[PDB]
Amino acid sequence: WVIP
Amino acid sequence: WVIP
Amino acid sequence: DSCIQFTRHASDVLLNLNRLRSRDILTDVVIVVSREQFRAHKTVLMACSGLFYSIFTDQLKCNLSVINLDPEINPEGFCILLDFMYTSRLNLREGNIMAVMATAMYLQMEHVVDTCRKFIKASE
Amino acid sequence: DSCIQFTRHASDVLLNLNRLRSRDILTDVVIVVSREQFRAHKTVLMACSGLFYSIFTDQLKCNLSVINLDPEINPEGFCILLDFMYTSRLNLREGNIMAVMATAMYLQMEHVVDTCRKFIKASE
Ligand SMILES: O=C1Cc2cc(Nc3ncnc(Cl)c3Cl)ccc2N1
Ligand SMILES: O=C1Cc2cc(Nc3ncnc(Cl)c3Cl)ccc2N1
Ligand SMILES: [Cl-]
Ligand SMILES: [Cl-]
């Protein structure tokens, strides 16, 4: 999971 | 396009 | 093999599937979550959820145009997860995390359940 | 927004759509390319091809279960492109590049047409  |  | 790979292909496909959903094109099922209805493509739901994969491979349920979810399922939690299925983006907030995690457990979306567990653990 | 994004989600969706295609699950169209037939999902074909996007948004063609391609289309070139649609991987070889490029031009798959043009230019 990432900060887009 | 890339070499996978 | 000796194939070449187009990096953005999967993302571009998902973007177009979401555009077809937004315009209600070739949607073949309505998911009923208490008073709320959500139109979708059975193939995308199966590709994202262990629950929908089981439902639509069933020889009788594969042909249903309406699927009613358990009355304990929260419509907002479902909406957030349906948006995630079609975009890879999850709108996870303090006010919805419990409903999102419960809906993801029911829908069998293990990566969502995992990030919800981690976000909850950090707040404890 | 303040969404989080699961990096592998789009690739995982496409992988599952290809698994449904391999098992012939919820495929809703057969593409006829001379003596050859290819089963697929209309939504995936539309998401990958300008030609299929135009065909399946047409108010009469959207309901057809069989689509016949132009007799000049090469079945192997089509097969390679259908595999690309469902995997992001393109089996581009000296022996098939001309057929693949012609099929990609017909199907309106601009990124494939682009890499074929570049691979041909390098060999000149
Ligand atoms: O957490 C998750 C996400 C998910 C999706 C699916 N889907 C599929 N899996 C295998 N082959 C096929 Cl053909 C599909 Cl469609 C099944 C289980 C789970 N669990
Ligand atoms: O080279 C290409 C690949 C491609 C796909 C599509 N598909 C869609 N485009 C916009 N909205 C929607 Cl809803 C879809 Cl399905 C249209 C044109 C082209 N050209
Ligand atoms: Cl997931
Ligand atoms: Cl393309």
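Numbering of chain D is taken from Swiss-Prot, so the residues present carry the numbers 6-129, in order.
Determined via X-ray crystallography, 1.9 Å.
Cβ atoms are placed via backbone N, Cα and C, with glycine included.
Residues or ranges marked as domain 'BTB' in Swiss-Prot (evidence: sequence analysis): D:32-99.
Annotation of the mutagenesis experiment D:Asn21 to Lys in Swiss-Prot: Abolishes interaction with NCOR2 and HDAC2, no effect on interaction with CTBP1 and transcriptional autoinhibition; when associated with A-116 and 376-Q--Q-379. Under DSSP, D:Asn21 (mutagenesis position) is assigned to a helix (H, G or I) in the three-state scheme. Cβ neighbour count for D:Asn21 (mutagenesis position) (all protein chains, 10 Å cutoff from its Cβ): 16.
Applying an 8 A CB threshold to same-chain residues 6+ apart, the list for D:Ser59 (mutagenesis position) reads D:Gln113. Quoted from Swiss-Prot, the note on the mutagenesis of D:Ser59 to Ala is: Abolished ubiquitination by the SCF(FBXL17) complex.
In the three-state DSSP reading, D:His116 (mutagenesis position) counts as helix. Long-range Cβ contacts of D:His116 (mutagenesis position) within its own chain (separation 6+, distance under 8 Å) are none. Quoting Swiss-Prot on the mutagenesis of D:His116 to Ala: Abolishes interaction with NCOR2 and HDAC2, no effect on interaction with CTBP1 and transcriptional autoinhibition; when associated with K-21 and 376-Q--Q-379.
Secondary structure from DSSP puts D:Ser59 (mutagenesis position) in a helix. For ligand 1, the mutagenesis positions lying close by, meaning a CB under 6 A from one of its atoms, are D:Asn21; the full candidate list was D:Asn21, D:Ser59, D:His116.
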